[PDB]
Amino acid sequence: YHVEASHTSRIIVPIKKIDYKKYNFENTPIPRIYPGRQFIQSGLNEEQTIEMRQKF
Amino acid sequence: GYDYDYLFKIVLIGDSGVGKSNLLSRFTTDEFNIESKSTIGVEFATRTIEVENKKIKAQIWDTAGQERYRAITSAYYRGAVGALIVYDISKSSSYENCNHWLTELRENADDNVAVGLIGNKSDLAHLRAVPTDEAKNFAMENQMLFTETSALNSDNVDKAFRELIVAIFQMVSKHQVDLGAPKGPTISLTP
């Protein structure tokens, strides 16, 4: 797909939906790339933390 | 038993609900009247220690003020020589008040007062609402000792307490040094 200078060009790229039965995003801790820091409870209720983990 | 040479007043000042009542309940000479915190503002603990042959008595006054104690709570620091700022590593609200607490302490109490800062209930690792790194950095900026305490992590508060007293002693200890008669008949030579 050609794109000239300073001109947006919408691009399509289909995806197969991810099946929830084999990915368990509800309960999967977020990775930390520099482990070994004191754990500080930021504070998020169960609903918000599940939403955040799913989105990430 | 008035054998102690010196008597140092130290205030276990801290925020309400911090668990400081349980903090000082461990290290005690617990006898006599108790539960005097609501009687006026304070409850008392004492101990005698040996510091190179000079016995030293301590007086922990645990000041507390809920809503009505405004003037006397400050007046109890008329000649306080030590402070034991109590905070809890469970909520940022308790730690936020340390700046005001130190400001009042320095404004009212004796000039150049020794101050320590103790973090009660460090066993709880589920709600660590303030990091030890930031706490240590705050401790740097005022020349004031820092420690964190727990029931399972014993002896820390005790060694910090003894080292606080021996630090105060070097400041308010004026140096003290331990400072053949003629036997027989006599003849008077006065005129």
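Swiss-Prot numbering applies to chain B: residues 7-185, 197-208, in that order.
For this deposited structure, the header notes the method as electron microscopy, 4.2 Å.
Placed from the backbone N, Cα and C atoms, the Cβ positions cover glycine too.
According to Swiss-Prot, the GTP binding site annotation covers B:20-27, B:68-72, B:126-129, on the basis of similarity to another entry. Looking at Swiss-Prot, the entry for mutagenesis of B:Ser27 to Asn says: Binds preferentially GDP. The note that Swiss-Prot attaches to the published mutagenesis B:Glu49 to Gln is: Cold sensitive. Record note (Swiss-Prot), mutagenesis B:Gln72 to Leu: Reduces GTPase activity. The unchanged residue is displayed. Under its mutagenesis annotations, Swiss-Prot gives B:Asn126 to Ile the following note: Blocks nucleotide binding. A mutagenesis experiment is reported in Swiss-Prot for this position, B:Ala141 to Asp, and the note states: Loss of function at 37 degrees Celsius.
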Check: Given B:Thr69 (GTP binding site) and B:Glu49 (mutagenesis position), what distance in Å do their CA atoms have, once rounded to a whole number?
Finding: 7
Checklist line | Chain-internal residues near B:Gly20 (GTP binding site), provided their CB is under 8 angstroms and they sit 6+ positions away | finding: B:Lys26, B:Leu90, B:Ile91, B:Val92, B:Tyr93, B:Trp107
Notebook entry, point to check: Helix, strand or coil at B:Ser128 (GTP binding site), per DSSP?
Noted result: coil
Next item on the list: Mind checking which of B:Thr69, B:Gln72, B:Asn126, B:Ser128 has the fewest other CB atoms within 10 A of its CB? They're the recorded positions.
Entry: B:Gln72
Margin query: With the cut-off set at 10 Å between Cβ atoms, which of these recorded positions ends up with the most neighbours? Options: B:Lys26, B:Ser27, B:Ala141.
Written below: B:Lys26
Notebook entry, point to check: Other than its own, how many Cβ atoms are within 10 Å of the Cβ belonging to B:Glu49 (mutagenesis position)?
Noted result: 20
Checklist line | Distance [Cα-Cα, Å, rounded] between B:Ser128 (GTP binding site) and B:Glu49 (mutagenesis position) | finding: 24
Check: Helix, strand or coil at B:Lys26 (GTP binding site), per DSSP?
Finding: helix
Next item on the list: For B:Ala141 (mutagenesis position) and B:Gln72 (mutagenesis position), determine the Cα separation and express it in whole Å.
Entry: 26
Next item on the list: Show which residues of the chain containing B:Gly23 (GTP binding site), separated from it by at least 6 in sequence, have their CB under 8 Å from its CB.
Entry: B:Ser100
Check: Rounded to an integer, what is the Cα-Cα distance in Å between B:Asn126 (mutagenesis position) and B:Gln72 (mutagenesis position)?
Finding: 20
